[PDB]
Amino acid sequence: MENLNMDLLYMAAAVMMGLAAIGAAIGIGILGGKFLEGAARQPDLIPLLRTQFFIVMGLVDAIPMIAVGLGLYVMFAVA
């Protein structure tokens, strides 16, 4: 318990922030990387809206999952 605790909690913010902050990061890279390939054809007025919606949709997905992992992690630092 007292030992597997730090394991679960720590792994919680590592798996949460790792998979989140990076889940979104990589996504923005995948989805964003291919998004432009299609938006390139159309003006940078309409697709720029959706293009941003995604790039941000990801850049925002970390801040929460990360702040949360940071909190749970802070606990690991001090129960």
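This entry, so its header tells us, was determined using solution NMR.
Positions of Cβ are set from backbone N, Cα and C atoms, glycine also.
Record note (Swiss-Prot) on the mutagenesis of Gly23 to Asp: In uncE429; unable to assemble in the membrane. A simple way to gauge crowding: the CB of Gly23 (mutagenesis position) has 16 other CB atoms within 10 angstroms, across all the protein chains here.
Here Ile28 (mutagenesis position) comes close to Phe54, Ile55, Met57, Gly58, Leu59: these same-chain residues lie at least six apart in sequence, with C-beta atoms under 8 angstroms from its C-beta. Looking at Swiss-Prot, the entry for mutagenesis of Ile28 to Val says: In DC1; has a functional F0 as well as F1 part. However, the ATPase activity is inhibited.
Annotation of the mutagenesis experiment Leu31 to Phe in Swiss-Prot: In uncE408 and uncE463; unable to assemble in the membrane. Secondary structure at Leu31 (mutagenesis position), taken from DSSP and collapsed to helix, strand or coil, is helix. Within 10 Å of the Cβ of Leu31 (mutagenesis position) there are 15 other Cβ atoms, across all protein chains.
Here the residue is the original one, but Swiss-Prot notes a mutagenesis experiment at this spot, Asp61 to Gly: In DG 7/1; contains an enzymatically active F1 component, but no functional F0 component. The DSSP secondary structure for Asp61 (mutagenesis position) is helix. Neighbours of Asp61 (mutagenesis position), defined as other CB atoms within 10 A of its CB across all chains, total 18.
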Compute the C-alpha separation of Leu31 (mutagenesis position) from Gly23 (mutagenesis position), stating it in Å without decimals. 11
Between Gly23 (mutagenesis position) and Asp61 (mutagenesis position), find the distance joining the two CA atoms and give it rounded to the nearest Å. 8
